[PDB]
Every structure is written in structure tokens, then in C-alpha cells.
Amino acid sequence: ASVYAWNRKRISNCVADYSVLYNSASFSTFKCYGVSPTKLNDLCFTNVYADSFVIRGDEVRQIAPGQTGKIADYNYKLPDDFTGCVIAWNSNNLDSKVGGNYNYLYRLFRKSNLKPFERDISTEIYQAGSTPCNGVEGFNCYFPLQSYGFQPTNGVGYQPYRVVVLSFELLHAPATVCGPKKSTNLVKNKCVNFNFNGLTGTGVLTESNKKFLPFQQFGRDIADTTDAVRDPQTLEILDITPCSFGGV
Amino acid sequence: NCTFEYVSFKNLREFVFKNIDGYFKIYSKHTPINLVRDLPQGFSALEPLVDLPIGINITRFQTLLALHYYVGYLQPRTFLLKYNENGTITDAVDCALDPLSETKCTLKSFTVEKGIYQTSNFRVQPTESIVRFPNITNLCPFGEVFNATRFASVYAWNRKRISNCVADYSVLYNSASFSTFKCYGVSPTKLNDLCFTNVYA
Amino acid sequence: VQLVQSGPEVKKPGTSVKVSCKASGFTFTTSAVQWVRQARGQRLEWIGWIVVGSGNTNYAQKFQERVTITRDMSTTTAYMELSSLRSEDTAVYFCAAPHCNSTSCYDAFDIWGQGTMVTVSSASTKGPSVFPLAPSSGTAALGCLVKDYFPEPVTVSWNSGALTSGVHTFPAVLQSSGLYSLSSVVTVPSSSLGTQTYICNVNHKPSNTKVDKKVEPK
Amino acid sequence: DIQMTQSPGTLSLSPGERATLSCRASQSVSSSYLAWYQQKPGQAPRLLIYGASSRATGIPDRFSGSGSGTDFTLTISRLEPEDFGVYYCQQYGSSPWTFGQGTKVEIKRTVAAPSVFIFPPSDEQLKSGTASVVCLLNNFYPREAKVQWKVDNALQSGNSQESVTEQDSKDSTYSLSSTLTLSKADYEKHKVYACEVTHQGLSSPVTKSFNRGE
Ligand SMILES: *[C@@H]1O[C@H](CO[C@@H]2O[C@@H](C)[C@@H](O)[C@@H](O)[C@@H]2O)[C@@H](O[C@@H]2O[C@H](CO)[C@@H](O)[C@H](O)[C@H]2NC(C)=O)[C@H](O)[C@H]1NC(C)=O
Ligand SMILES: *[C@@H]1O[C@H](CO)[C@@H](O[C@@H]2O[C@H](CO)[C@@H](O)[C@H](O)[C@H]2NC(C)=O)[C@H](O)[C@H]1NC(C)=O
Ligand SMILES: *[C@@H]1O[C@H](CO)[C@@H](O)[C@H](O)[C@H]1NC(C)=O
Ligand SMILES: *[C@@H]1O[C@H](CO)[C@@H](O)[C@H](O)[C@H]1NC(C)=O
Ligand SMILES: *[C@@H]1O[C@H](CO)[C@@H](O)[C@H](O)[C@H]1NC(C)=O
């Protein structure tokens, strides 16, 4: 899809191996924020939203938090605290046409900057002057969208690039989109080294009488440490008590 | 041109609708009541139900009635929430409701003992900005320095003095012609605000 | 807020000229640029306009065939290419644009360029011949004839700029030979003819010609 | 195309008077898409009025504008010496954005007759095989003037060219220069060369001549 009409594809109940993507030279850009791209198959992801669009190479630097430009301001804005990944690859052989491609557009004018993850596809005539445009183009009345005109002979800075922005919500709620890691059996009333949906620790898992709400996955103590977890396989609430200790 | 579709007095139905970074979050709580005149008084926490990644700029709304309610507005307030032994929210303090609420938030408690407490700091906000620069809007020689016909050898590096001219380093940072653009001690983006006294090229 | 154009151009018939127009002060990216030509002593002729952001162009009927208006937002400059030049194209060309901030624009063309003169004929570069127009034997008239030069213009001064009162430098005419002729005269009292040397200073930059000719009362 | 016509061709007014210029469109145009510009000889156009009734930045308040549809008026309450130039009106609503032919606002004056002077071709030019006889009309008003070349009482036609200067900034008069171009042979075939000047300030055409050699 065009950058102004960026497409959003939610994902659910699946497992993925981002190691064959990080090891792939096909992707010209693979940069993650808030989570290391290497250590990815550990933390069982929670929320997942794969946005996708096409820009030109000179604009790839705009797909980053705290950036400005045509794309960042008027087409696709990333929040400052964005936690996710940005992947981009050269799509010259697919999205470039001799004479210029007319299928990919971008928003050229807008009176205010876009909020994070905002999608504007309105085709209202931009009024640059005081006189109101009545749907007709002219002086200070221009069409808001412009075509990239991608050509195979263009410079690599002007060649088409397909960008995919994966956004997450790691370890904050019940996780659906998980990774490809096999589970083990759960042992109660014994000191174990536990890993629940990517949250790790050491402690004794015991039965509890805490009535968690269907949307709540983790509990916390006064110190903000993890107090209890809901078993992802059997919907029961288990308290996590550090492996009994005391001074010697 | 649809981009999303989803399909799933005696009753008080409260809802909260908010937009955070393009996500439309819907919270609600339904409870039995016996009161027609006005909203019942009491406390009840709303669980989250829906989070729609619509990315739509929402500024106005309307209701839909079946033909043969109260509307409030949200503010970026700080609240102190009391979680009981069962994990149910039983009370709350709006830290900006009044000085007593400010004190309660300050001491992270619901009971304030008799005495005098120092709770905040009053600071007079600004009213307008003042931007001052010497009035001299002259073009710089950046054109004849970057696009010069012939450059000098590195051992005989040339130095050009730049003064008495306004310059816009944003048209240079936005240029793909420059294979390398790296700055030290000052961000290349925030360049237009800075005012300089000695520039050498 | 400036608008600077190219320098003078002198091209042969059948060639092309590309006039530049650089903006300053306002935000180029959201404005528009029109081009207008003016022949020596004629009215203003609208050539066409271009939207800087989109690159869409509209041309006049009389310039649809040999004029193409382009722009380059990276160098904040707009260009006008004129192919297959001829003597009719010898004129002065202006570019105009509304000044705009980051979000709104002016409602007219208030910023204008200094103008670019384009000369075009089968003529060749030639220095001018300066001949004296002697005063006839209470006030007398004398002057200089700057004849057979190309291209325009020439500059004429009297007494190296000392004599300005009563001086009339006429606009040049284009002869059928392709060369220009210009007359510059001055009226002085008849008494001062024998006790005041009069020298006209004719300078033609396109041919690097500097002629100081002294006018004599016969 | 929309045709823009301006009037008058020449506006002869005294400094301090009220000037009035007219602009006519061949079809009804939007008032919000008409402008008035001022251009002086050898200078770039300068925006005066936009939106038919909106003074531009820096333009004095003595400039005003009115009109609607096909007829528009530019009014100068008190004419200043810095206002004597060329004025254009342009519509920028319907493409093409055509211009007017211009209106010259000149300083008026009383009728002044021209001082006529004749100049024989210099011997240096005669050495080149061409003769140029010059006729100068000095300080006259109005600009309209007529010059006829007579070579041994034979009226010339098609072998002369004229040139008129702009109105002088000090005495508000014009000057005219007419050049007769003959070959050395034709120049030596005759003896008396004269230019006859007809002008409003002259009660009868004045003739200035010279005898070839004397
Ligand atoms: C950008 O400018 C517009 C309009 O300003 C006018 O046009 C400019 C090119 C310049 O010539 C100015 O001197 C002109 O006044 C601004 O829009 C105005 O905003 C004010 C704010 O209160 C409002 O009162 C006016 O009615 C607006 N006028 C119009 C025609 O819209 C706009 O705010 C400017 N934006 C920035 C970021 O500077
Ligand atoms: C969402 O829509 C509102 C309503 O148009 C936008 O708010 C307007 O913004 C313009 C400038 O872009 C102002 O001149 C208006 O006064 C604003 N109106 C109101 C009611 O606030 C808002 O900017 C839009 N959101 C984004 C991200 O652009
Ligand atoms: C839907 O979007 C397309 C472009 O993606 C646009 O051309 C079309 O007009 C839109 N439909 C409506 C009803 O607005
Ligand atoms: C918590 O739930 C139990 C379940 O019966 C109930 O008995 C107890 O009173 C509840 N506690 C509170 C504070 O409501
Ligand atoms: C130099 O000028 C050329 C055109 O003459 C232009 O394409 C290029 O971008 C310019 N570079 C800089 C750094 O100004």
C-alpha cells in the first residue's frame, strides 16, 4: 500500500523465527528499539501489529522515533517511546516501472503533523491561501497526494523501498503471538527457575486464592516485582514466592 | 473503503473512550442501580474491554437512540488508586481536586493527620515567548563553497570565513547528495535555532 | 525574502536557454512560480506557472511548443527551458512567487525576480562605432552616434559623468542589418563651445569596447 | 482566453492630482483573483493591490481599488513623483493568467515646442561608405511628434528610423532622435539635407537643413 494509506495487519496465535530474517541480506534495514533484535526468540511476544508501506530510499531515515520530514510529519509518525522493529528492503525490481509508477502515492500537504500511528487518506484539496477551495485546483489550491514515479533507472536513493514496522506491547498482558519455544511441565511447591511468557525468575510456584480478572496476567508486590502468574496452559493463578530464604 | 470490522432505571452503564497514539481504548462497567433522578453516588472501577488500532482522528461524536445519558470529558490527571486484598479498586484520590487531595497524594495515604504539611510548589507560568535575533537576513556563500568549480588538495585545505549571513542547514541535511553528514557536540537536526558567532568552512 | 534570476544570455537561433530562479526567505516547498516575458518596449506576456510541491505545469498557448517549466526543491530553484530560440524570443524574463510560511501562502505574486535578458539573432558580436555629431555654427546641441554594435546594450556618459544636465541618451533601434544604433545628445550654451572639451564615453560590455570620442565644433 | 485591456494608454497628470486607471476583462472574473502591479522602466514588477481591494505590504494607503466582474478601477488619491511608471492588471483565476498592455502615468505639463537641430554625418563615418544624418527634437510636449526627411526637396521614406526617450524627470518633456541612413554614393549625389518637424507646440512645421560641405 501507499505510505499515506499504510496498511496494518494484526497477527494472532502464531510462532515466528526472526533469526532467518536478521540473517537475511535481502533486508536493507533491520533496526529494533526497546528490544534487542538478537535476543528475540526468548520473550514470548504479547501484542503484534505489522504495518506496511512503500517509500523511497531518501525517506527511509524518516521511519524512526523523533524524526521529521514529509513521511514522518504527514504520512506516518512513530511515537518517541516506540517499542518494536523497523525492517526495510529495496523493491526496485517489483515496484519500479519504466516511465514512472503511478500506483504509490504520498501525502504532500497537511496543516498539522500526524499523531503517532495516525492514518490520513482524505483527498480534500489543500487550501494554502485564505480563499477557500471548492474542490477545484488552482492558485493556493493543490491536490494533497503526489506520485513517487518509481523507475528502475532511478538512483538507489530514489528507488522504491518496502518498509514493515512491527509494533508490540511486550510482557504487559496475556500473550497470544508467541515464539517457537517448547514448554515444560509445571512443578508446584518447589524452588524452580521459571519463565512465564518471557518473564524470568527464581521462586516457588504455589496455589493461590487471588481472583484474577480475565484480562490480568501478572501480579506485582509493593517493590514492583512479580508476585504471581497465570499459567498460560491451565487458567489458574499461581503465586510466586521467592525460594524461601533468610540470614545465616 | 473499510479497514476494520468486528462482531461479537435499572441498569447503569458507564464507558470511557480515549485515544492514545492512534489506539481507541474502550473501558466500561455495568451495574444495577435504583435511581432515576441523577447518577448514583459511589465508587466502581471500570475494566478494559476494547483496544482498536484505527488511527482515526476523532474530534466529535454522537449517540444513537432507538425510536419507535451523561457526557463528561477526560483530563490528564494523576490519581492514587487503592487496591484491596482481592485486587479490586475500592477508592481513588484525584491529586488535583483540591489541596486536601494534593496532601493525600503527597503522603500516599487516605488519612491525613493533624498538622501542617508542605505539599507542592506554585510557579507562575509564562504568557508569551520572546525570540530575539539581530535583524540581518542575508544569503550565505554556501552555494559557492559546496558547489565550487574546483576544490583544493587536502594538504592545502581551504578555509572560508562565514559571517553576516543567515543560513538554513536543513536544506543540507535533507540532501541525498551528501554521502556523509555527521555532527559532533551539536545535533544535525536542531541546527536552525542556534545562533553562531564564528563559522569556518 | 529574495528571488534571484540568471544572468544575461546571448544565444544563436535554434538553440535553447535555461533561466534559473532561486527563492529565499519563504518556504519554497509550498508555493508556486509563474514566468512572464517582456519584449523591449512591449507589455507583459504570461508564459505559464508551476506548482512547486507537485510539479504540475500550465503553459500559455503561445509558449506550449517551446517552453518547459521545471523545479528542484532540493536546490530551492525553478527553471524555464526555451528551445528553438529566435529573434522574437529576445526579451526580459521574470519569475514570480507568493511567499509562504510552513503552512500558509500569500494570496498573490508579491515576490519577483530581477529579470534575465535573453538576446537571440543571426548577429555576431561587434563593437560599436562612435561618430561625433558636431554642433552647428544662444544654445547649441552636440552628441555621439553609437552605430553598428551587437548585442544590447551600450552605456554613454559625458565628461566621464561630470556632464549630466541636458543629456538625452535615446533608446537604441534595431536596424534591418541586425545591428543597433543609438544617439546621445547634450545641449550646452554656445559660448562654452570654444572653452570646454566635450568627450562622450561609450562602453559596450558584450564586446569589451571602451571608446572616448571628443566632439568638436567645426 | 480572457483578454485584459488597460486604460488610458498615457495618463498625463500633474504631481498631486488624483489618478484613475481602468481594467476591463473580456468575461466576468472573480474579484478575488485580480491584482495590480507597478513596473518602472528597467525594473521588476511590484505588487500593489490584490484581491481587487486588498493593499499589499508596504504599498501606501493612497492606492485604492474597486470594481466587479469585467470592470475594475485603480485610484491614486494624491499622485506622488515616485508613482510615475507603468501599471498592469492581471487576472489569475482562469488559466491562462493573462496580463494587460500597461498604463503609463506621466507628469503632465504645458504644451512645449521642440528645439530642432540637424547633424551631418561625420567624416569618419563617411570614410566607411555610409552617411547618417541626425535630427534632434529637444524638450517638447506632448510626446507626439512628426519628422520628415527631405534631401534636395525630395521627401524620404523607408530609409529613416526614430527613437523617443521617456519623459524627463525634471522638465517633463520628451526628446526625439531621427536618423537618415544613406550610402556614400547617394549621400554624394545630393547637397541639401533637411528635417521638417511638425508638433503641437509649433504653429507651423519647422525645417532645419544643412548644405553638404559648407
Ligand atoms: C502562516 O501565515 C498565515 C497567514 O499569514 C499571512 O500570510 C503570510 C504569508 C504573511 O504575509 C503574514 O504576514 C500574513 O498575515 C497565518 O495564518 C494566520 O494566523 C493568525 C493566528 O492567529 C490568524 O489570526 C490569521 O487569521 C491567519 N490568517 C490566515 C490568512 O490564515 C499562520 O498562522 C502562519 N503560520 C505559521 C506557522 O507561521
Ligand atoms: C484532527 O482534526 C481536528 C479538527 O479539524 C484538527 O484540529 C484543527 O487543526 C487545525 C490546524 O491543523 C486548526 O486550525 C483548527 O483550529 C483545529 N480545530 C480544532 C477543533 O482543534 C486536528 O489537528 C486533527 N489532528 C491532526 C493530528 O491533525
Ligand atoms: C477508497 O480509496 C480509494 C483510494 O485508495 C479512492 O480512490 C476511493 O475514492 C475511496 N472510496 C471512497 C468511497 O472514498
Ligand atoms: C474477597 O473475596 C472473598 C471471596 O468470598 C470474600 O469473602 C472477601 O470478603 C473479599 N474481600 C473483599 C475485601 O471484598
Ligand atoms: C550543485 O548544482 C547542481 C546543478 O548545477 C545541482 O544538481 C546540485 O544538487 C548542486 N549541489 C549542491 C550541494 O548545491
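Note that chain A carries Swiss-Prot numbering, so the residues on display, from first to last, are 348-595.
Cβ coordinates come from backbone N, Cα and C, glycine included.
In Swiss-Prot, a published natural variant is listed as A:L368 to I, annotated In strain: Omicron/XBB.1.5, Omicron/EG.5.1. Reduced to three states, the DSSP call for A:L368 (variant position) is helix.
Cβ neighbours of A:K417 (variant position) (same chain, under 8 Å, six or more residues apart in sequence): A:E406, A:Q409, A:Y453, A:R454, A:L455. According to Swiss-Prot, the natural variant A:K417 to N carries the annotation: In strain: Beta/B.1.351, Omicron/BA.1, Omicron/BA.2, Omicron/BA.2.12.1, Omicron/BA.2.75, Omicron/BA.4, Omicron/BA.5, Omicron/BQ.1.1, Omicron/XBB.1.5, Omicron/EG.5.1; May enhance affinity to human ACE2 receptor.
A:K444 to T appears in Swiss-Prot as a known natural variant, with the remark: In strain: Omicron/BQ.1.1. DSSP assigns A:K444 (variant position) to coil in the three-state reduction, placing it in neither a helix nor a strand.
Record note (Swiss-Prot) on the natural variant A:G446 to S: In strain: Omicron/BA.1, Omicron/BA.2.75, Omicron/XBB.1.5, Omicron/EG.5.1.
Natural sequence variation is annotated in Swiss-Prot for A:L452 to Q, with the remark: In strain: Omicron/BA.2.12.1. The Cβ neighbour count for A:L452 (variant position), using a 10 Å radius and every protein chain shown, is 21. For the recorded site, A:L452 (variant position), the DSSP three-state label reads strand.
Reduced to three states, the DSSP call for A:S477 (variant position) is coil. In this chain, none of the residues that are 6 or more apart from A:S477 (variant position) has a CB less than 8 Å from its CB. In Swiss-Prot, a published natural variant is listed as A:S477 to N, annotated In strain: 20A.EU2, Iota/B.1.526, Omicron/BA.1, Omicron/BA.2, Omicron/BA.2.12.1, Omicron/BA.2.75, Omicron/BA.4, Omicron/BA.5, Omicron/BQ.1.1, Omicron/XBB.1.5, Omicron/EG.5.1.
According to Swiss-Prot, the natural variant A:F486 to V carries the annotation: In strain: Omicron/BA.4, Omicron/BA.5, Omicron/BQ.1.1. A:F486 (variant position) carries neither a helix nor a strand DSSP state and counts as coil. Sequence-distant contacts of A:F486 (variant position), defined by Cβ-Cβ distance under 8 angstroms and a gap of at least six in the same chain, are A:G476.
Under its natural variant entries, Swiss-Prot includes A:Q493 to R with the note: In strain: Omicron/BA.1, Omicron/BA.2, Omicron/BA.2.12.1. Cβ neighbour count for A:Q493 (variant position) (all protein chains, 10 Å cutoff from its Cβ): 19.
Quoted from Swiss-Prot, the note on natural variant A:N501 to Y is: In strain: Alpha/B.1.1.7, Beta/B.1.351, Gamma/P.1, Theta/P.3, Mu/B.1.621, 19B/501Y, Omicron/BA.1, Omicron/BA.2, Omicron/BA.2.12.1, Omicron/BA.2.75, Omicron/BA.4, Omicron/BA.5, Omicron/BQ.1.1, Omicron/XBB.1.5, Omicron/EG.5.1; May enhance affinity to human ACE2 receptor. Within 10 Å of the C-beta atom of A:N501 (variant position) sit 17 other C-beta atoms, taking all shown protein chains into account. In the three-state DSSP assignment, the secondary structure recorded for A:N501 (variant position) is coil.
Recorded in Swiss-Prot as a mutagenesis result, A:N501 to Y carries the remark: Increased binding affinity to human ACE2.
For chain D, the nearby variant positions by a Cβ gap under 8 A number none, drawn from A:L368, A:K444, A:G446, A:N501. Looking at A:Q493 (variant position) and A:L452 (variant position), their Cα atoms lie 5 Å from each other.
Checking each of the variant positions A:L368, A:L452, A:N501 against A:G446 (variant position) by C-alpha distance, the shortest gap belongs to A:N501.
Taking the Cα of A:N501 (variant position) as the reference point, the closest of the variant positions A:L368, A:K444, A:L452 is A:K444. Checking the variant positions A:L368, A:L452, A:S477 against chain C with a Cβ-Cβ cut-off of under 8 Å leaves A:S477.
In three-state terms derived from DSSP, A:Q493 (variant position) belongs to an extended strand segment. In the vicinity of ligand 1, defined as a Cβ distance under 6 Å, the following of the variant positions A:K444, A:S477, A:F486, A:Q493 are placed: A:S477. Taking the variant positions A:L368, A:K444, A:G446 in turn, the residue surrounded by the fewest other Cβ atoms inside 10 Å of its Cβ turns out to be A:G446.
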